[PDB]
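Undergrad: Got a structure for you, written out below as C-alpha cells; questions coming shortly.
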Amino acid sequence: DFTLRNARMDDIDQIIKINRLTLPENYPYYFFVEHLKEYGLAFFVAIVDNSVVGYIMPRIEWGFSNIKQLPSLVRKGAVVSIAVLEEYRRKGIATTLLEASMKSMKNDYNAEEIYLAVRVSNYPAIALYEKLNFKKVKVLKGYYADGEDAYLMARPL
Ligand SMILES: CC(=O)SCCNC(=O)CCNC(=O)[C@H](O)C(C)(C)COP(=O)(O)OP(=O)(O)OC[C@H]1O[C@@H](n2cnc3c(N)ncnc32)[C@H](O)[C@@H]1OP(=O)(O)O
Ligand SMILES: [Ca+2]
C-alpha cells in the first residue's frame, strides 16, 4: 500500500521536509532541484495516499572506479540521499526505491557501478545496503560535519 513513481517539481518541499526530519545532512532547495533536473530518471519518491513518505536522490558522474583499479574513467551512479519516514519503515520501501534507482542508473544513464557514503554508526542503513550487495570499500575519516566517519560503499551494476 505504497506506490513508486519518479519525483516531480511539486514533490520537492515534501522531500525537503522528509530530509529535515530524518537526516542531519540538510541540503538547500536548489540542490534538490538541480538533481531532479539533471538525474530525474533515477530520482524516485514513494507515495502513500497522495503524500510522499520516502525518496531517493541520485547523482550520475564520471570518476575513477571503486570496484577495480583502472587508470581510466568509468560512469558511476551515487546515492546522494535516501530516507523513509519512520512511520512507514520496514515495509520494503527503501529497498524498492534503491532498486528502482539502480535500474535507471544502469539503463537510462549507462552507469556501470554505484556508490554511497554512510555513517559508521548508521547500522540500519548499513544492513540495508549490505542486503543489496553493497560492500565496504574505504573508511572516510571525519567525513561528516560532526566529525563522524563514513563507510564508502559500492557494488557493480
Ligand atoms: C544518505 C545516505 O546515503 S545514508 C542515510 C540513510 N537514510 C537514513 O538514515 C534516514 C533514517 N532512516 C531511514 O530512513 C530508513 O531506516 C532507511 C532508509 C535506512 C531504511 O528504510 P526502510 O524502508 O525501513 O528499509 P527496508 O524496509 O527496505 O528494509 C530492507 C532491509 O534493510 C534492513 N534494515 C532496514 N532497517 C533496519 C533496521 N532498523 N534495523 C535492522 N535492519 C534494518 C533489514 O535487513 C531489512 O530487511 P527486512 O526488514 O526484511 O528484515
Ligand atoms: Ca548516514
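Just so it is clear, chain A uses Swiss-Prot numbers, and the residues here are 11-167, in order.
According to its header, this structure was worked out by X-ray crystallography, 2.3 Å.
From the backbone N, Cα and C atoms, a Cβ is placed for every residue, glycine too.
Relevant sequence annotations retrieved from Swiss-Prot are reproduced here:
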- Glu35 to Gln: Loss of acetyltransferase activity for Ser and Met-N-terminal peptide; when associated with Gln-127 (MUTAGEN)
- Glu35 to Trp: Low acetyltransferase activity with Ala-, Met- and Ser-N-terminal peptide (MUTAGEN)
- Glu35 to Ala: Slight increase of the catalytic efficiency for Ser-N-terminal peptide, but 4-fold decrease of the affinity compared to the wild-type. 6-fold increase of the catalytic efficiency for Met-N-terminal peptide and slight decrease of the affinity compared to the wild-type (MUTAGEN)
- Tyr37 to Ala: 34-fold decrease of the catalytic efficiency for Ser-N-terminal peptide and slight decrease of the affinity compared to the wild-type. Loss of acetyltransferase activity for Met-N-terminal peptide (MUTAGEN)
- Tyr37 to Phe: Same catalytic efficiency and slight decrease of the affinity for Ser-N-terminal peptide compared to the wild-type. 3-fold decrease of the catalytic efficiency and 1.3-fold increase of the affinity for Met-N-terminal peptide compared to the wild-type (MUTAGEN)
- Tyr37, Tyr154: substrate binding site (BINDING)
- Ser82 to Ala: Has a melting temperature about 3 degrees Celsius lower than that of the wild-type (MUTAGEN)
- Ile92, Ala93, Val94, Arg100, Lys101, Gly102, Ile103, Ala104, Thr105, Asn132, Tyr139, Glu140, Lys141: acetyl-CoA binding site (BINDING)
- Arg100 to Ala: 7-fold decrease of the affinity, with no significant difference in the catalytic efficiency. Same fold compared to the wild-type (MUTAGEN)
- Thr105 to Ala: 3-fold decrease of the affinity, with no significant difference in the catalytic efficiency. Same fold compared to the wild-type (MUTAGEN)
- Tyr125 to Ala: Same catalytic efficiency and 1.7-fold decrease of the affinity for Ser-N-terminal peptide compared to the wild-type. 1.5- and 2.5-fold decrease of the catalytic efficiency and affinity for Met-N-terminal peptide compared to the wild-type, respectively (MUTAGEN)
- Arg129 to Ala: Slight decrease of the catalytic efficiency and of the affinity for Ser-N-terminal peptide compared to teh wild-type. 2.5-fold increase of the catalytic efficiency and almost the same affinity for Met-N-terminal peptide compared to the wild-type (MUTAGEN)
- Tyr154 to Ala: 1.3-fold decrease of the catalytic efficiency for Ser-N-terminal peptide, but same affinity compared to the wild-type. 6.5-fold decrease of the catalytic efficiency for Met-N-terminal peptide, but same affinity compared to the wild-type (MUTAGEN)
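Just tell me what is around each of these and how deep it sits.
TA: Under 8 Å, Cβ to Cβ, and six or more positions away along its own chain, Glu35 (mutagenesis position) finds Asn29, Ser91, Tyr154, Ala155. The secondary structure of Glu35 (mutagenesis position), as reduced to three states from DSSP, is coil rather than helix or strand.
Cβ environment of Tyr37 (mutagenesis position): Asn29, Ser91 lie under 8 Å away, each six or more residues apart in the same chain.
Taking all protein chains in view, 6 other C-beta atoms sit within 10 angstroms of the C-beta of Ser82 (mutagenesis position).
DSSP assigns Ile103 (acetyl-CoA binding site) to a helical segment in the three-state reduction.
A simple way to gauge crowding: the CB of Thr105 (mutagenesis position) has 13 other CB atoms within 10 angstroms, across all the protein chains here.
For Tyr125 (mutagenesis position), the Cβ neighbour count at a 10 Å cut-off comes to 22, with all displayed protein chains included.
The 10 Å shell around the Cβ of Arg129 (mutagenesis position) contains 17 further Cβ atoms across the protein chains shown.
Classification of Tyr154 (mutagenesis position) by DSSP places it in coil, neither helical nor stranded. There are 15 other CB atoms within 10 A of the CB of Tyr154 (mutagenesis position), with all protein chains counted.
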Undergrad: Quick one: of the recorded positions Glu35, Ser82, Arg100, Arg129, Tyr139, flag those whose CB is under 6 Å from ligand 2, and say none if nothing qualifies.
TA: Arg129
Undergrad: Would you count the other C-beta atoms found within 10 angstroms of the C-beta of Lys141 (acetyl-CoA binding site) for me?
TA: 10
Undergrad: Compute all pairwise C-alpha distances among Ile92, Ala93, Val94, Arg100, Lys101, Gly102, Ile103, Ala104, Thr105, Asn132, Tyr139, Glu140, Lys141, the residues listed as binding acetyl-CoA, and give the largest one in whole angstrom.
TA: 18
Undergrad: Just checking the mutagenesis positions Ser82, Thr105, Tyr125, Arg129: which sit within 10 A of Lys141 (acetyl-CoA binding site), CA to CA?
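TA: Of everything listed, what lies within 10 Å of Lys141 (acetyl-CoA binding site) (Cα to Cα) is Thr105.
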Undergrad: Which ones, of the mutagenesis positions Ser82, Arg100, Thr105, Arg129, have a Cα no more than 10 Å from the Cα of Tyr139 (acetyl-CoA binding site)?
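TA: Those near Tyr139 (acetyl-CoA binding site) - Cα within 10 Å - are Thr105, in sequence order.
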